[PDB]
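To start, the structure itself, in structure tokens.
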Amino acid sequence: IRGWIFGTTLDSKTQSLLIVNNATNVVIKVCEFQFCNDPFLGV
Amino acid sequence: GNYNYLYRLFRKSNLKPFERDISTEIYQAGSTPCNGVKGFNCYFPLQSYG
Ligand SMILES: *[C@@H]1O[C@H](CO)[C@@H](O)[C@H](O)[C@H]1NC(C)=O
Ligand SMILES: *[C@@H]1O[C@H](CO)[C@@H](O)[C@H](O)[C@H]1NC(C)=O
Ligand SMILES: *[C@@H]1O[C@H](CO)[C@@H](O)[C@H](O)[C@H]1NC(C)=O
């Protein structure tokens, strides 16, 4: 388990919050993101 | 008129404290759908003070 996403619509009409953990850091950002259809974090 | 400054004129529900909705989706005032374009019951959500 390496991150979380929070929001209303989770698409560009709306703001949403992203948390990603990369083992050097926890990175947190709040944008009018566009999400992928099946989100993933690298091998 | 300065048109760089704006306020939201319409919303579906009131903001909670320190909530900050920047969405520019067209305000549907009634049963008429917007489909991404302005029209009857379908109005741009911001105004500029001018
Ligand atoms: C973790 O995120 C920070 C964000 O500034 C980046 O500098 C760092 O290289 C990242 N670490 C890894 C292992 O990806
Ligand atoms: C929060 O988002 C939902 C999304 O369906 C919306 O119905 C609700 O009115 C919003 N609440 C506020 C206080 O903006
Ligand atoms: C910044 O937010 C406003 C309000 O949602 C929007 O009109 C504008 O297009 C956004 N900026 C970019 C680069 O899209």
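Here chain B follows Swiss-Prot for its numbers: 447-496, in order, are the residues you see.
Recorded method is electron microscopy, 3.3 Å.
In case you wondered, yes, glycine gets a Cβ from its N, Cα and C as well.
Taken from Swiss-Prot as is:
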type	residues	note
VARIANT	B:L452 to Q	In strain: Omicron/BA.2.12.1
VARIANT	B:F486 to V	In strain: Omicron/BA.4, Omicron/BA.5, Omicron/BQ.1.1
MUTAGEN	B:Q493 to N	Reduced host ACE2-binding affinity in vitro
VARIANT	B:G496 to S	In strain: Omicron/BA.1
CB contacts for B:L452 (variant position) [other CB atoms within 10 A, all chains]: 11
From B:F486, B:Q493, B:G496, the recorded positions whose CA lies within 10 Å of that of B:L452 (variant position): B:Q493, B:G496
B:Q493 (mutagenesis position) to B:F486 (variant position) - Cα separation in whole Å: 18
Neighbour tally for B:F486 (variant position), based on other Cβ positions within 10 Å of its Cβ: 8
B:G496 (variant position): tally of other CB atoms within 10 A of its CB: 7
DSSP-derived class (H/G/I helix, E/B strand, else coil) of B:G496 (variant position): coil
